[PDB]
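First comes the structure, then the notes that go with it.
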Amino acid sequence: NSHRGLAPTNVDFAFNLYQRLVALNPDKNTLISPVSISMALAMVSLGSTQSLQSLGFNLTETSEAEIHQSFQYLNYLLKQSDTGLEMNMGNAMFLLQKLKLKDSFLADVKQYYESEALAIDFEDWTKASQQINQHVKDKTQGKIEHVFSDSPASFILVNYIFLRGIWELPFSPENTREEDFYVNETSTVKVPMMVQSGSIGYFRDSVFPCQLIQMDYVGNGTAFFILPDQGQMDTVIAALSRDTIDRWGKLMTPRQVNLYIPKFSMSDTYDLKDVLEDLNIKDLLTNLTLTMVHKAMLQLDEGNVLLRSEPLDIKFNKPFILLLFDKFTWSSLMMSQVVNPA
Ligand SMILES: C[C@]12CCC(=O)C=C1CC[C@@H]1[C@@H]2[C@@H](O)C[C@@]2(C)[C@H]1CC[C@]2(O)C(=O)CO
């Protein structure tokens, strides 16, 4: 069970953060990777107790070494569901001005996490931001092309994750066709809609009015597509917890379905300074300003590697919730509110 030792903490943290973010802006697409955010905060706590406490740990019960060792081990366990998941995750620190990180900190970070520190010598912010942008692109297989544009900091942390998976039940690109997606009450937009028929894990819940489709990736990855009943998005969002997802996971059963899911890439940024407030940058530097951002990017596509029951049609053609998890570590790989895939 040790491979799952951080799940309860990490996943409580993930659902609370997600709910907070959806509340702050309910009308936007939200995409984050909680496990990636947990890693980034844990990593910065190497050089800074209020960071770790904010992640959900009580340090009277778990020592510092225990946490960093658990996170190290988790990072190794995560890079293994990659049989059917392209998952470029990492942390880059960019140091502007004449600033150097402590040798102690830089070493601890390389060791327990896989982070990188780069000196940006351009005073001009346009160049600086571009170099920072070229970095993260290269590290994400050409996929995250911009992070900044935007207020220049002296010390910049980028936590990034590109994710893209191969389905156990892939869609046929031939079947993908333009359909209406209903964004809100007045506006429809056209999106490429993927379509397949088959026996697919499905649940129609009543306490929280939604329908769920569970789509497995090849490997240990899995996706919950959650379609709230009409008018019920706020309710379902409030339902989200480790308690609730445990229930759902146990009630999913194969059912013959006609399944319509949009093909899209989504990306989003999250200011880590609202979970990691009042860091002392001087604790990290050998001896001004601070930008710490998490950028997540999900490519959702057809995902291919190479009965006398009437099927039910379920279309994700209006806003929905997308939760990606690792079945092995119980990690939250991504949580999303998909409001508009066009
Ligand atoms: C709440 C739960 C169990 C207790 C825990 O500390 C953390 C979690 C979060 C992730 C959950 C997990 C289990 O319920 C099994 C789940 C649902 C997993 C995500 C995907 C899962 O592995 C399955 O889909 C199993 O079919």
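Per Swiss-Prot, chain A residues shown: 29-76, 79-179, 182-319, 332-350, 361-396, in order.
According to its header, this structure was worked out by X-ray crystallography, 1.9 Å.
A Cβ is built for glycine as well, from the same backbone N, Cα and C atoms used for every other residue.
According to Swiss-Prot, the cortisol binding site annotation covers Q246, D278, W384. Here the Cβ of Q246 (mutagenesis position) has 19 other Cβ atoms within 10 Å, regardless of which shown protein chain they belong to. For the recorded site, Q246 (mutagenesis position), the DSSP three-state label reads strand.
In Swiss-Prot, a mutagenesis experiment is listed as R32 to A, annotated with the note Loss of corticosteroid binding. In the three-state DSSP scheme, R32 (mutagenesis position) is classed as helix.
For the mutagenesis result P36 to A, the note given in Swiss-Prot is Increased affinity for corticosteroids. Listed in sequence order, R274 are the same-chain residues at least 6 apart in sequence whose CB falls under 8 Å from the CB of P36 (mutagenesis position).
The note that Swiss-Prot attaches to the published mutagenesis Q246 to A is: Loss of corticosteroid binding.
Over all protein chains present, the Cβ of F256 (mutagenesis position) has 20 other Cβ atoms lying within 10 Å. What Swiss-Prot says about the mutagenesis result for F256 to A is this: Loss of corticosteroid binding.
With 10 residues not built between them, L350 and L361 have C-alpha atoms separated by a whole-number distance of 26 Å. Summarising the cortisol site geometry, the residues cited as binding it (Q246, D278, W384) extend over a maximum Cα to Cα distance of 15 Å. Within 10 Å of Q246 (mutagenesis position), as judged by C-alpha distances, no recorded positions are found among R32, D278, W384. Ranked by how many other Cβ atoms sit within 10 Å of their Cβ, the recorded positions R32, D278, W384 place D278 at the bottom.
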